[PDB]
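Single-structure report; data block below.
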Amino acid sequence: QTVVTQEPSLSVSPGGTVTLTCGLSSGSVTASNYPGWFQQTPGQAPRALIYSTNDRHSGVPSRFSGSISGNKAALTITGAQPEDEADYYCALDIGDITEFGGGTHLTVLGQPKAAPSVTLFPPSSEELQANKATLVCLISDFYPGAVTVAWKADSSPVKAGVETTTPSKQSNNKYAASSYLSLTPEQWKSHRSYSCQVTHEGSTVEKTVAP
Amino acid sequence: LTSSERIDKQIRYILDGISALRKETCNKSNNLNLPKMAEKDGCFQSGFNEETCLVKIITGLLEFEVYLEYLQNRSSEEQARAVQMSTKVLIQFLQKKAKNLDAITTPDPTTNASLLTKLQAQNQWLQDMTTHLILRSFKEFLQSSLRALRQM
Amino acid sequence: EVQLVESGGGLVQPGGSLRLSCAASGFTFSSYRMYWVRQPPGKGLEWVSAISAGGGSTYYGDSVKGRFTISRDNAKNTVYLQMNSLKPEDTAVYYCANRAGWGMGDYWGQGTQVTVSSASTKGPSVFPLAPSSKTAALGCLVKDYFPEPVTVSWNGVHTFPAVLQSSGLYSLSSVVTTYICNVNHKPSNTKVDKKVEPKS
């Protein structure tokens, strides 16, 4: 079974040149493998960039170019743009089939470290009547996408009942995430007020709600 | 052992072989009924037919063989023999791919041996033109087969 | 332009059967090889199957060889992906495409979601997220639904990604910086309209 190999991650600075490679374990990549390059933005469908090694798809900027250099298929981005930060999948026609590589995450350096916008909601009247309680912490527009969500109410940190989404890359390369805290209507009524503390690069931005 | 990739590699290899032969011929010089693709064959985009095209590829390649045999007598004897022998592998591959059926036509041997003596009886100029015409026509046929096979 | 429309994936039980279609328009369909690619949740691209211009030659990934069947139809300009003996491993977004040729490149469609799970379809419990008394942000909490997706439309819109719980159900929130969110969960055919008012 053939393995299509591509660098897991690579980076470049704005206006800089970067080359993404794509190779085989079974030998050299040739014209016969008809290498294809596909770009995928998060939550978006893949978009074909280069086909048949060096052919550009309709409406693809001239800065993207394909070739075979050495024993591998290559994708060169000459004068990288912030919009070029995406996943790049290579596809090679081997035997009678086609195989995709694992993909390359390209980061365009080294830009705005964005502080998260936090919005915490207390449980609704309707939910409390249904004998349920959910605290809704909405963390949006942060960079980089790694965060620590600490659940507070009465300083002691909430151990469990916490369900946080893995920081998801979004629109404008921003990070949008959410943390949910499931409590009993007695626990909500009990404590003075509930807080959501988000630790982003040491910086802790906090929001508090009361019954 | 057949693969679309191996067939593709084989055509591309013969094409580079034709080119290298054309180059080592065009430095001394500087009608024929050769196989040619027509729209009716189903190898072009307009009227594309998988089944009829594969038959025309195999038929045309089997017809070209007498002309590749002619090239062998015509100093880089290994290079012209390599074109002929690499073509036979291409035919085998395509015959294996078409394994669903065969109804071609395969050319008559005695008709070829007569054509071969007739091509060998020409003066040196005519022989060099014959070579140029065989090489260009074979190139055109392999380039169309290459394009077509991608969709089959 | 050229268009490719995938349909009709959905929720299916393990060992089940599904048939995908791909309506093509804007190109000489009978003159192109067509193929299918899958994208499992949070995973890379995977090639599934391919069909020659006239259907003579069919090819499959060795993880679906016996289970899947590719078919084609002209003048209906449609490719099909018959999926049998469906496993949770087949849960993905499925894309149909043409192989490049005749001066054209590979065009892919929007995709169709296929979900393979023993869990049943659950509609969502909608709760209002009230604006809290001093610009303000108000929302809608869409609770315990399966499978995805949920479509939230009002009437500063930010529909958040869903959270996967230990239960196996999803919950999401849609915020806006008369206010009524229109929740739509097509897999269970639930449509909820809920007016969110400030607490008095």
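To match Swiss-Prot, the residue numbers of chain B are left as they are there, and the shown ones run 47-76, 89-132, 135-212.
Including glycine, each Cβ sits where the backbone N, Cα and C put it.
Other Cβ atoms within 10 Å of the Cβ of B:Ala173 (mutagenesis position) number 12 in total over all chains. Among the mutagenesis entries in Swiss-Prot is B:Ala173 to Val, noted as: Almost no loss of activity.
Secondary structure at B:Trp185 (mutagenesis position), taken from DSSP and collapsed to helix, strand or coil, is helix. Annotation of the mutagenesis experiment B:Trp185 to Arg in Swiss-Prot: No loss of activity.
Within the same chain, the residues at least 6 positions away from B:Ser204 (mutagenesis position) whose Cβ sits under 8 Å from its Cβ are B:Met95, B:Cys101, B:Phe102, listed in sequence order. For the published mutagenesis B:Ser204 to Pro, Swiss-Prot gives the following note: 87% loss of activity.
In the structure as shown, the Cβ atom of B:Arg210 (mutagenesis position) sits within 10 Å of 21 other Cβ atoms. As a published mutagenesis entry, B:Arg210 to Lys, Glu, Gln, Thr, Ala or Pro appears in Swiss-Prot alongside the note: Loss of activity.
Looking at Swiss-Prot, the entry for mutagenesis of B:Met212 to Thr, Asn, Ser or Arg says: Loss of activity. In the three-state DSSP reading, B:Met212 (mutagenesis position) counts as coil.
Here 2 residues go unmodelled in the deposited structure, bounded by B:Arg132 on one side and B:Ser135 on the other; the Cα atoms of these bounding residues are 9 Å apart. Comparing Cβ neighbour counts within 10 Å across the mutagenesis positions B:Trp185, B:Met212, the minimum falls on B:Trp185. According to DSSP, B:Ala173 (mutagenesis position) is assigned to a helical segment. Distance between the Cα atoms of B:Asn76 and B:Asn89, which bracket 12 unmodelled residues, is 21 Å.
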